[PDB]
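Visitor: Let me give you the structure first, and then I'll get to my questions.
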Amino acid sequence: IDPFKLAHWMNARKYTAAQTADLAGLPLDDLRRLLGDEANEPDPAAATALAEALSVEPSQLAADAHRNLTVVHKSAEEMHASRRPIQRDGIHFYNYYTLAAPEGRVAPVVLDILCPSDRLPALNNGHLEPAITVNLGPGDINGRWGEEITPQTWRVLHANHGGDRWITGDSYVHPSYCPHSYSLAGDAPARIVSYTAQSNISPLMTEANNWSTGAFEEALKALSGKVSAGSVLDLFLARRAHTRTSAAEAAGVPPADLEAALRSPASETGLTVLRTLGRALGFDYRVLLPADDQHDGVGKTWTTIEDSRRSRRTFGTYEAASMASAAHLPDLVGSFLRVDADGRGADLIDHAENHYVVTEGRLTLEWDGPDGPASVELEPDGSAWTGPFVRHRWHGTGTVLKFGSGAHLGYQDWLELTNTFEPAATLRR
Ligand code: NA
């Protein structure tokens, strides 16, 4: 039982501790203790009786199985032992291996690319999640993103043949739902990492699936065409039983200045008009500003070896180079990291989760956890996961790939945290 969730539902019903206990048929002392992160109670407890009393499903009071996780790690031997062949199109098409992840969560995947160069690789179905895909080498592979073979649907993801093999190969971001597959570009073997992030539209979709079909169709219509500052603003105004005319009046804004602002929301007139309207009507103007037009090719995010080389920089004690990124997918990140020292590692603290895989060297990952300082030694194909805000560092001489994903803190939490009075106190509270 999550005491945060229990307290929330007691407050929602306006029941006291005593009333909740009586309603549920439970000892009060047990409920007072349940308001205390972990004790023994919950399991043989009546999560069931509390659920019934508070008119919720038992899972709405359930505590997460992860508690206090900081770091999870998986040795090269364990990774190799995870191997699963995938048959497709009559052949042994891939091997797939799982990297470190908390139990239950989505594990990053390494694939052996086994479809030969003289067979067109049969497509998969696609998936909601966006992914960063990087070629580990040693061989070039073909990427396929469509039925028909064209420059837009078939392109070589090169492996690095040169020096600076800590930059392993080309990378790109796969768009949501695009079917994809890979074959070898020639005779040399190859592996890839495919790293997915959480879809941030997933919570919406989950709820929308449960809407009536009528309401679903109305939602789609609302979202069709270009989703512009104007189309969005008009839904905000309808929400508040306003028209463009009444809204402009309430905010002290001339009609023509609102129209001009909707034509160029990121202009100087634009931002000030929208902000003045948001203040007056109770909305956040930031969500009306432009993001980039979208482009469903892989051309825009595609990142070559040479791109990554040109990106090289010192990052504390590390050397870093960029993998592909997409400004429409702010919570998905990938970097190549070169490590080169025995102690004194620059502390890494990230605002969400990391997944790491070692590609060269016997590296040491250190962290500060609930039991004090902790460390693990990882060889190539060894991997780790770090929770948000877990302070850690790498020592040794080697290379690691650093991936990042996570809803918390993600870019949508950032937007809200900027609207929050004293966010740190709220969290402490
Ligand atoms: Na994009």
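Residues displayed in chain A correspond, in order, to Swiss-Prot positions 3-431.
Any Cβ shown, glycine's included, is placed from N, Cα and C.
Not my notes, these are from Swiss-Prot:
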type: DOMAIN; residues: 8-63; note: domain 'HTH cro/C1-type 1'
type: MUTAGEN; residues: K16 to A; note: Abolishes 2-hydroxyethylphosphonate dioxygenase activity
type: MUTAGEN; residues: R90 to A; note: Results in a much higher apparent KM for 2-hydroxyethylphosphonate. Caanot be saturated in (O2)
type: MUTAGEN; residues: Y98 to F; note: Still able to convert 2-hydroxyethylphosphonate to hydroxymethylphosphonate and formate; however, in contrast to wild-type enzyme which consumes O(2) without a loss of catalytic activity, the rate of consumption of O(2) gradually decreases until the enzyme has lost all activity well before substrate has been consumed
type: BINDING; residues: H129, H182; note: Fe cation binding site
type: DOMAIN; residues: 234-290; note: domain 'HTH cro/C1-type 2'
Visitor: Quick check: in three-state DSSP terms, what is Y98 (mutagenesis position)?
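Guide: Where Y98 (mutagenesis position) sits, the three-state DSSP reduction gives strand.
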Visitor: Counting other Cβ atoms within 10 Å of each residue's Cβ, which of the recorded positions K16, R90, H129, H182 comes out lowest?
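Guide: Among the recorded positions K16, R90, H129, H182, the sparsest Cβ neighbourhood within 10 Å belongs to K16.
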Visitor: Write out the long-range same-chain contacts of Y98 (mutagenesis position), meaning residues 6 or more apart in sequence whose Cβ is under 8 Å from its Cβ.
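Guide: Counting only residues 6 or more apart in sequence, the Cβ neighbours of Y98 (mutagenesis position) under 8 Å are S84, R85, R86, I88, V111, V112, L113, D114.
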Visitor: What three-state secondary structure does DSSP assign to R90 (mutagenesis position)?
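Guide: Where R90 (mutagenesis position) sits, the three-state DSSP reduction gives strand.
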Visitor: May I ask which of the recorded positions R90, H129, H182 is closest to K16 (mutagenesis position) if we compare their C-alpha atoms?
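Guide: So, spelling it out, the nearest of the recorded positions is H129.
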